[PDB]
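Colleague: Take a look at this one; I'll ask things after.
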Amino acid sequence: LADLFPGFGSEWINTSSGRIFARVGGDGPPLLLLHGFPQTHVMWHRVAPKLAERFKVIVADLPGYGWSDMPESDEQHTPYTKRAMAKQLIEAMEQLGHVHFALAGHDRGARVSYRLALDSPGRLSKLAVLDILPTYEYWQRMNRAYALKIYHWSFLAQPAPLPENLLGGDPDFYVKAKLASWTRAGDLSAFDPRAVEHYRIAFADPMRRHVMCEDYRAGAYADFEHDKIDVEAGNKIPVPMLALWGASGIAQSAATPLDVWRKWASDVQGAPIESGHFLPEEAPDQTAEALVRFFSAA
Amino acid sequence: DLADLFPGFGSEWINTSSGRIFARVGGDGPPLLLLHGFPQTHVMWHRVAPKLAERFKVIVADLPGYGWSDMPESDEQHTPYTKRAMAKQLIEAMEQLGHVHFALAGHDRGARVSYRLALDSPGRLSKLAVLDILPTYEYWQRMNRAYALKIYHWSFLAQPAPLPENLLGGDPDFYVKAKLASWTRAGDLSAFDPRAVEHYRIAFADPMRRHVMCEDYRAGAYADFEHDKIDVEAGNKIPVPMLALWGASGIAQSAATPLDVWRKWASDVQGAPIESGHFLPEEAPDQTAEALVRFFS
């Protein structure tokens, strides 16, 4: 596998729930980046160098993803709920001495991010989410048109081992299908071919695939229940927040993103990016520019 | 290798302008057509068909593209596997037997063909019975988190080719067996005759047959929904006397009250729950046969 982060170090951060792998580089105030599905930390490889000029950038594999350890799930899918993932990543940042940091997440990592901001707002200086709406909002808007578009939210959440058996017949096909279908061009041209190999090799492991299904099972149940408690109680994110989305991405097909996040965050600014779902790879220059200005602002 | 579960029944290859329709024919009296659904074939009626053949001429047909019936070539709109097209093709088949006015009972996908047939050509039916379904328009209109998780296969199988086709090939024996067991009351295959389970499994092993099933659900997500929509907006109802049966732990009542919903679609409908899961004629064959025999006679 290619090293897509030249100059960055490599670290294995031990937590009570398992080791967190991360690439480390830059200097300045600490900034944590989190990837999504079906990717790994290498999805940031074209914006992390630009961020590395001003911040100490930590690019971590989500718990259960990439090279991080895989905790054993349970009937509640507890280790792969976003609330448990947030606590483990907080533990990892304390191992590095970072108890107050900035955080940017994409796809599943952005879900860990806003849950982290709700459960423990004192840990974040600023927060940025990429091309998502809250899990609660995806499910409340689950009509016919949206069920067809994000079918995998319902399919991957089916009980074990039905989705795992189906994905095992040709796993290369499914990861390449999901990567291509969410870009604007509809193919794999926006991705560095060395980064695709990282995604393909990670998806080839059946234990990694089961972990991703546990992630989506938590997103259909416990993650939804946690978000439901927060909306019906009127709990908003008090951390200053940036919401970026692709003009052809997933979040915009559901609603108007800034209007929804205003209901969830007291201090939120937003902007679209001419791209599909994978902002830092389809539009690296504009995403990095939007992130640098926001985090270095006040 | 396949057991014959219809002793005393003939076997007919009925020609239509879109392909042959296979059917087991038995009994005597007025004609009655029985249509199966997903993921089964005609043999699902094998425990209730002999009792109906005591009073009717019973035609147990494979749906177009299903089981041993021919597979018409599909197109961009999945035209031949829309319920309107399937209904027209089956009207053709019955005309080949000289049946222009008959009784009809459908289950699952065949029940969707049935009520679409009653909406398009009501003069062709004397009575109509649907098993454990609501109209396709009602499933999509009620789509929420709970229903999207339960009938996930409506959105999954409706994805563009070849995504469901390739994933179904990853383990087809497991999938067809997981659908049969998870929709029963017992949660396993213990309610099915093992020889019937074979019929379903060897049919699901043909990749061309699995493609037809995805085309069925692709039509169910689009064209079938559009046709139900025109009837709903126009206030069109089913004028044929109708029987609606559903399972106490079936698909239809988990997200509605079935007889309440069907009254908005039909001007004369009676209903009854059955102590069963989804597969009424195999999980509770005596109760299903009793209600059908009474309703049709």
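Heads up, chain A uses Swiss-Prot numbers, so what you see runs 4-301.
Each Cβ is built from the backbone N, Cα and C atoms, and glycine gets one as well.
This is the feature table in Swiss-Prot:
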- A:32-270: domain 'AB hydrolase-1' (DOMAIN)
- A:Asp110 to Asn: Loss of enzyme activity (MUTAGEN)
- A:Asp110: active site, nucleophile (ACT_SITE)
- A:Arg111, A:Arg114, A:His155, A:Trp156, A:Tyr219: fluoroacetate binding site (BINDING)
- A:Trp156 to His: Reduced catalytic rate. Reduced substrate affinity (MUTAGEN)
- A:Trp185 to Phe: Reduced catalytic rate. Minor effect on substrate affinity (MUTAGEN)
- A:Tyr219 to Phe: Reduced catalytic rate. Minor effect on substrate affinity (MUTAGEN)
- A:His280 to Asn: Abolishes hydrolysis of covalent reaction intermediate (MUTAGEN)
- A:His280: active site, proton acceptor (ACT_SITE)
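Set these features in their place in the structure for me.
Modeller: Taken residue by residue with DSSP, A:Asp110 (mutagenesis position) is part of neither helix nor strand, so it is coil. The Cβ of A:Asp110 (mutagenesis position) lies under 8 Å from the Cβ of A:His38, A:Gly39, A:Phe40, A:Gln42, A:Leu133, A:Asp134, A:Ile135, A:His280, each of these being in the same chain and 6 or more residues away along the sequence.
The number of other Cβ atoms within 10 Å of the Cβ belonging to A:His155 (fluoroacetate binding site), over all protein chains shown, comes to 19.
Neighbour list (A:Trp156 (mutagenesis position), Cβ cut-off 8 Å, at least 6 residues apart, same chain): A:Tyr141, A:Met145, A:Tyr219, A:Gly222, A:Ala223.
Within 10 Å of the C-beta of A:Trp185 (mutagenesis position) we count 19 further C-beta atoms, all protein chains included.
Within 10 Å of the C-beta of A:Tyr219 (mutagenesis position) we count 22 further C-beta atoms, all protein chains included.
A:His280 (mutagenesis position) falls within neither a helix nor a strand when secondary structure is assigned with DSSP, and so counts as coil.
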Colleague: Please report the distance from the Cα of A:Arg111 (fluoroacetate binding site) to the Cα of A:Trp185 (mutagenesis position), rounded to the nearest angstrom.
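Modeller: Each residue's Cα considered, A:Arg111 (fluoroacetate binding site) and A:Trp185 (mutagenesis position) end up 15 Å apart.
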Colleague: At the Cα level, what's the spacing in Å between A:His155 (fluoroacetate binding site) and A:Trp185 (mutagenesis position), rounded?
Modeller: 12
Colleague: Within 8 Å of the Cβ centroid of the fluoroacetate site residues A:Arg111, A:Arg114, A:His155, A:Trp156, A:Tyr219, which other residues of the same chain have their Cβ?
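Modeller: After dropping the recorded site residues, what remains is A:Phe40, A:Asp110, A:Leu159, A:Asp218, A:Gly222.
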Colleague: What same-chain residues, at least 6 away in sequence, bring their CB to under 8 Å of the CB of A:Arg114 (fluoroacetate binding site)?
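Modeller: Within the chain, A:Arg114 (fluoroacetate binding site) has Cβ neighbours under 8 Å at A:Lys85, A:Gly108, A:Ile135, A:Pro137, A:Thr138, A:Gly222, A:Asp226.
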Colleague: Name the secondary structure element type, per DSSP in three states, that contains A:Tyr219 (mutagenesis position).
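Modeller: Assignment for A:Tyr219 (mutagenesis position) reads helix.
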Colleague: DSSP on A:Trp185 (mutagenesis position), three-state: which is it?
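Modeller: The three-state answer is coil.
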Colleague: Considering each pair of residues in A:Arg111, A:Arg114, A:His155, A:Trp156, A:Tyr219, all listed as binding fluoroacetate, report the largest CA to CA distance in Å, no decimals.
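Modeller: Maximum Cα-Cα distance: 16 Å.
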